[PDB]
Amino acid sequence: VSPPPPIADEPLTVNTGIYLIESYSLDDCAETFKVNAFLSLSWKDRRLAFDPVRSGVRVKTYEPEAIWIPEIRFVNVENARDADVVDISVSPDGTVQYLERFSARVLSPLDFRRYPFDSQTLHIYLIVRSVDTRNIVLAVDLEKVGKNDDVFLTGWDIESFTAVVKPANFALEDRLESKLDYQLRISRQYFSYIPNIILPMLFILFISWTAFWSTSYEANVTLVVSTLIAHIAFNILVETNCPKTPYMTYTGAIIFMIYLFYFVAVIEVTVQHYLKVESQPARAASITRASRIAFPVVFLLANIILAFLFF
Amino acid sequence: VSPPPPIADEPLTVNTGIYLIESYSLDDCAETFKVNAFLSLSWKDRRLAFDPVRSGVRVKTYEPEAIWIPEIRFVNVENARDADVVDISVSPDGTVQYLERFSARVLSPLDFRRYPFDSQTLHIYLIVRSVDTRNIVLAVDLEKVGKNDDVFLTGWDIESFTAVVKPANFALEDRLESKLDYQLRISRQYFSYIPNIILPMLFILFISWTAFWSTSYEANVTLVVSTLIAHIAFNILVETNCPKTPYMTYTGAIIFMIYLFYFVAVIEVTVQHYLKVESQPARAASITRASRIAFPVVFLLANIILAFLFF
Amino acid sequence: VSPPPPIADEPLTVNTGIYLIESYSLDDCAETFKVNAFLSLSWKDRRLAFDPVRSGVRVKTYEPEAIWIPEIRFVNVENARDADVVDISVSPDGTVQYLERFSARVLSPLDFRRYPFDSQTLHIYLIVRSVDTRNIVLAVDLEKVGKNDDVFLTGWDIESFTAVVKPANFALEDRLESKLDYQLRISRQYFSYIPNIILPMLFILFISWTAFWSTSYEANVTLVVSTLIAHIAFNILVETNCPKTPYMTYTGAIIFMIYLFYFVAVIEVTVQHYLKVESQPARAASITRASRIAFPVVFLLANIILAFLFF
Amino acid sequence: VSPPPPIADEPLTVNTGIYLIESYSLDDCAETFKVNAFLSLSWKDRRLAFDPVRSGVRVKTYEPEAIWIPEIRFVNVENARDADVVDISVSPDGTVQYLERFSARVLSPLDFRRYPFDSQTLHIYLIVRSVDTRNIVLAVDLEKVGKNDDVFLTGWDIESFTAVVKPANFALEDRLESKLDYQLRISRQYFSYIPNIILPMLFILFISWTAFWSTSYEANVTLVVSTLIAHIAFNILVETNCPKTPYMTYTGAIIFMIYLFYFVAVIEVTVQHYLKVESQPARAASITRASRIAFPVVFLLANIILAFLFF
Amino acid sequence: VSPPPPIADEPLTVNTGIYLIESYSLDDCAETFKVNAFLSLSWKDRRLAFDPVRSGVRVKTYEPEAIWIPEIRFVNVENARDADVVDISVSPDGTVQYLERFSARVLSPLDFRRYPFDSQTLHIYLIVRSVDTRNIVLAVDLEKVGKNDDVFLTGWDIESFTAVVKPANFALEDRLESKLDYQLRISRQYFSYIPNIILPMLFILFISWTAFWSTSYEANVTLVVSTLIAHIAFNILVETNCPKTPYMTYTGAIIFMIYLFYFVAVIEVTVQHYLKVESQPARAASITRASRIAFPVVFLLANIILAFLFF
Ligand SMILES: CCC1(CCBr)C(=O)NC(=O)NC1=O
Ligand SMILES: [Cl-]
Ligand SMILES: [Cl-]
Ligand SMILES: [Cl-]
Ligand SMILES: [Cl-]
Ligand SMILES: [Cl-]
């Protein structure tokens, strides 16, 4: 119950491996995801080395309390993982093979700028703090890094589960810390968004544009203002459940643009009626006739500019 | 507290069994359900063998700490089950009969394509990782697999609770994994859905069609747009509380179809009034008269096509 | 420790008793309630019997670990109760007086058919599984079954806390199980419903009926459709927070009836205007005049039929 | 680890004290509040008495496991408090001074009848169960009862933290129990309720009264019904998030009164138009003219009557 | 397991240091934030001092149970922190280098008066209570006080993590308490508020002002009342999820001002129409013409006055 002694000066290499069993509860708003996986750890301790000819065992199994085990922690977790040691095996040369099954709520930030067409990289940071007698450094056993085929996140396409092999070694509170990066690449399943959000939101906007084929100010006010209410009501219905994002998103820009179009269409309706009442029906009619083409064209162009700037 | 030694290299057979006591909290959105049940386990540990004559007892009872117990875990669980060992009984041959009462939040995916007429198969995967000394394989004791008659999920008809007897044995991180599939088949109780969701949503749509028995553009705009508001408001009220499904559902298709019908009815109302104002009341009136038949017929037809494509 | 040995063939009788300290968190939607109470247990274990003269003590206190204690569990709980043993006392004849203070989330179904005029019976099922050496049977002492006077559930009148004295002994997985039914009878405090939900809901409906004292189709469309919106908006405001009930409720029937009345009133308004425009103002006016009496009378009758069928 | 012995058949007096460190999470709907405080306990155990001369120390410090400590529990708590023993000190006469720092979610009912002008008394009930060897009685060390000056509840003025010195001793499950009442008096500081809820809710109602200065039935229907929608919509926005209170509140009475006024104003608008259309414009105009004074006067008076009946 | 005996009058100095690893879950409404960090503690216990020649070791490692460790607690936490001792190291002179990794939900009040342009100072109060034998005083080494570069709070700019070096030593329950103030300075990311909340809410208000370029009372009622509905609906959509603040905020003042403007615009519309109908179209037209300038000018001025009073 002291770290293994160094054969030559060099630090202890703790070989790691994460194997995803289950991925669930991806909360976009909280920027957290819950994960259930295996953590494999391999290190050599020659104090645990033995001759198989005299000892007469394949490998010696130990209790966690019995031997020295490195303290591997996660950087980006809410609280410490719920871990359960599955097996500890010691080969004759002193190579300890540790395996545990853990569940953790991982805090990983998400970029919503290209939502719902976005893709994300979920991070899991492994960390080990070096001891007095010797430095501890992390490594990746690529054979022991993977994911269950059945691993699923509803609404996401799980691309890959890989690790950045070279650790980030640095000093923290007068000790060396070796940090590893396990990445889960996911891409969103944006299909339903079109018939479910895009298309009914666009219909409401189009209904407001019928005020360009009418001269009735009462019918026109009822058209643009009632559709503005239906727009807001629709947005309450299809609300992300996510408190507003501090940065400007593609989706956010378009919604802003739609509120601007409701305001501009009211201006038009207001102008047209005032010109008609102010004995100028030539200007009133030409503005209305222009708007019939102007409104959809400006909308289509501004939308293309936005789609281009974001993607 | 090491696995029982093999006589002739044979793997240890752990006879399982799950008996549902309570099933509750089925969260459609989270694709999770909470379960309270019995887990029965039986295996032979000859190290515990005794002679009932010298012992004076025909069976021996042990504390979990006292003997070796296989590490049975569930694959699709949020965290490890809250288990409480009920009884451990050893017969003279050294056959252990283990029983525990556990509670677990099981992650099982759900297909909402045929909602609310859907049926689901809930899975519970039992798993055991083999040891260095010997391999461990799972088995189903069919006499120990069942459910309490009083087991209920509000709004579901619990068809059956069975297990796929042949385990899925496979290699993972250089060891054998014997996995079992326990299945809970449930079918939805969709009656209340007709008077609560379907009919009041259909009435609102029908109200919009009264604009085909009017020539008043002000009354017509008020009809189609106010009903569209009422539709959205109704949907906010009867909202599933489920963030939108990534795939297209039967329900989703119909709602989309309804939003399209609100838009088409506005087009009609817009066309009719423009023709009237453009000195063509013959065409205006014939379009309106056609819509009176067209709208319900196309709706009934498109609905049958949708019902066919989904079921 | 193993169970106490019997002279009398009859199994071991464990005298139970539950005393409610606090009742809180009654979730109508989840059909769960949280409870904090005392669990009293009594049984004779002659192995513990002593001579108070030679022992020098009239009563002996033991640690739960020290003696044999029956495994009492609850059938309808989310997870096993958080229990804390308060006292264990042994009398010279070997009688054990066990007492613990527990907290549990109890799953008890609720029938909303007569909501908000309903009354409910909350169940707590005590269970004990028989050992191999001897069978174990539960008993109630209704002196030991009670509740704190200050026990409260907001919006409910806590009638009684009692137990069904005859236990339900039955075989499960080749062993006997003696089950007790503890019942908490509660009745709803429905006063607030009239001034909060029922009267404002009736007012909106009556507003729609003023369309029978008008000939203005624009004012009439605005009356029936705007009130339908206000009805839905009201229902969003006074929403039960309960996902729709799979069965037909009294409340559910009436709400359905109200949506039907909104649709029928639109039909009337539509018919009246079409007859007027189709040079038939005699029929139009007689339909409107009839509706003035028909609508409230049919509403009052249909409501009485519903109230009768449900109560 | 047995209770201290009585010299002359006296019960053990446990001197208590609670010192509020933090008060937070007051949930009006759940009728719970979370508290972080110090619990001080003092009692005389002569088995711990010593001669400071021979001992060399004026005070002795012990580990909780080392000595006998009374089991103090809380009556109205969700689960048992998270406690941590800060210090245990023994003086030469054997007077024990125990101190712990605990956090608890206390269930204390709230009376909303005078909301938002209400004041509440939060209770914390201390309890001790007497033991076989001797009876245990609670006492208040008033020197050890207080609160941190920085203790705050957002939207409340924390008046006082005091205890009812005379304990409530009584029998429970054949043992005497001593109960103490700690009271936290709070008064609601919700000044912003006037500009945030009261004034916008009144403006909406006043807008409906403008239909008494109009003869246009279409404009009037649009005024009273649209404002009724805006009223409901406003109430959805400023919703307490508290499921309806079973009893009639001051706030509840006024909201009811407002819904009645919307209905009465519709009746007026309906009557006025019907009289006008039924060739009686003298009565129609006199009713409208009356309403202009009647409506605000009846509102102001009924409001005063309500304010008087509740306060 | 007694405090170390000093020769010097001065109390024991415990050098503290907090290092933020993760900051998450900042709940504006609850005025709480969750934190994951390192707690470093340094003190000298001469009883631990050793000859490293005789000992053979330059540093000694101890288990928390093995040695005396000061009881460091947090003042403003929900429950005591979930701590995990990372390392304990002793040098030949008796210096203890303690390090733990803790997670805590910190209660820190927030001032919303200047929201969404606000900045906040989050507090973490460290505290140590002095023992019988000697007083214990806290110290800050600002070298050890830091934060991970990757520490983030969505929508906030984390300015600095620091500590007020001079501890607040005071008497509590006849003992000394040394308290340290750790501060996290954050400033809000208000950009998205302009296009998401400010601008669309203004557009709706402006739409209501078009009622100053119309004489149609039906169109005007529809304008002012429908926009008031859209305003409320918008506020439901962009709702903070925060129950109203007991104090008057900048945002709160403006929203109140907007509701006043909706009411004043209704008064105008009502006055205009009544003057027109009361054969005075000169006054009606001059009031309308004035409002066109008055309304935006009064709005712009009142807004500047509010912005000045709050900032
Ligand atoms: C008040 C009635 C309603 C729909 C209610 Br959400 C409205 O708000 N505005 C309108 O212009 N028309 C309407 O029908
Ligand atoms: Cl961890
Ligand atoms: Cl498990
Ligand atoms: Cl239980
Ligand atoms: Cl407690
Ligand atoms: Cl703490």
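Following Swiss-Prot, chain E shows residues 47-357, kept in their order.
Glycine residues also receive a Cβ, built from the backbone N, Cα and C atoms like all the rest.
Mutagenesis annotation in Swiss-Prot: E:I244 to Y, described as Marked gain of function, with a ten-fold shift of the proton dose-response curve towards lower concentrations; the structure shown retains the original residue. The Cβ of E:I244 (mutagenesis position) has 16 neighbouring Cβ atoms from other residues within 10 Å, across all protein chains displayed.
Among the mutagenesis experiments that Swiss-Prot reports, E:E264 to A is described with the note: Decreases cation selectivity. Decreases the binding affinity of TEA and TBA. Nearly abolishes block by Cd(2+). Counting Cβ atoms from all protein chains shown, E:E264 (mutagenesis position) has 20 others lying within 10 Å of its own Cβ.
According to Swiss-Prot, the mutagenesis experiment E:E264 to Q or D carries this note: Decreases binding affinity of TBA.
According to Swiss-Prot, the mutagenesis experiment E:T268 to A carries the following note: Increases the binding affinity of TBA. Weakens block by Cd(2+). The secondary structure of E:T268 (mutagenesis position), as reduced to three states from DSSP, is helical.
With a 10 A radius on its CB, E:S272 (mutagenesis position) counts 24 other CB atoms from all the protein chains. Here the residue is the original one, while Swiss-Prot reports the published mutagenesis E:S272 to A with the comment Increases the binding affinity of TBA.
According to Swiss-Prot, the mutagenesis experiment E:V284 to M carries the annotation: Displays an increased sensitivity to propofol but not to desflurane. E:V284 (mutagenesis position): 18 other CB atoms within 10 A of its CB, across all protein chains.
Here the residue is the original one, while Swiss-Prot reports the published mutagenesis E:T297 to A with the comment Marked gain of function, with a ten-fold shift of the proton dose-response curve towards lower concentrations. Also shows slower apparent rate constants for activation and deactivation. Displays an increased sensitivity to propofol but a decreased sensitivity to desflurane. Every protein chain considered, the tally of other Cβ atoms within 10 Å of the Cβ of E:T297 (mutagenesis position) stands at 22.
Note: the Cα of E:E264 (mutagenesis position) and the Cα of E:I244 (mutagenesis position) are spaced 29 Å from each other. Between the C-alpha atoms of E:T268 (mutagenesis position) and E:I244 (mutagenesis position), the distance comes to 23 Å. Taking E:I244, E:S272, E:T297 as the mutagenesis positions under consideration, the smallest Cα distance to E:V284 (mutagenesis position) is found for E:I244. Distance noted between the C-alpha atoms of E:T297 (mutagenesis position) and E:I244 (mutagenesis position) is 10 Å. Here E:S272 (mutagenesis position) is positioned 19 angstrom away from E:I244 (mutagenesis position), judged by their C-alpha atoms.
Packing around E:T268 (mutagenesis position) is summarised by its Cβ count: 23 other Cβ atoms lie within 10 angstroms of its Cβ, all protein chains included.
Chain B comes within the C-beta cut-off of under 8 angstroms for none of the mutagenesis positions E:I244, E:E264, E:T268, E:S272, E:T297. According to its DSSP assignment, E:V284 (mutagenesis position) is coil. Within the set of mutagenesis positions E:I244, E:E264, E:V284, E:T297, no residue has a CB atom less than 6 Å from any atom of ligand 1. Those mutagenesis positions from the list E:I244, E:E264, E:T297 that have a Cβ under 8 Å from chain A Cβ atoms: E:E264.
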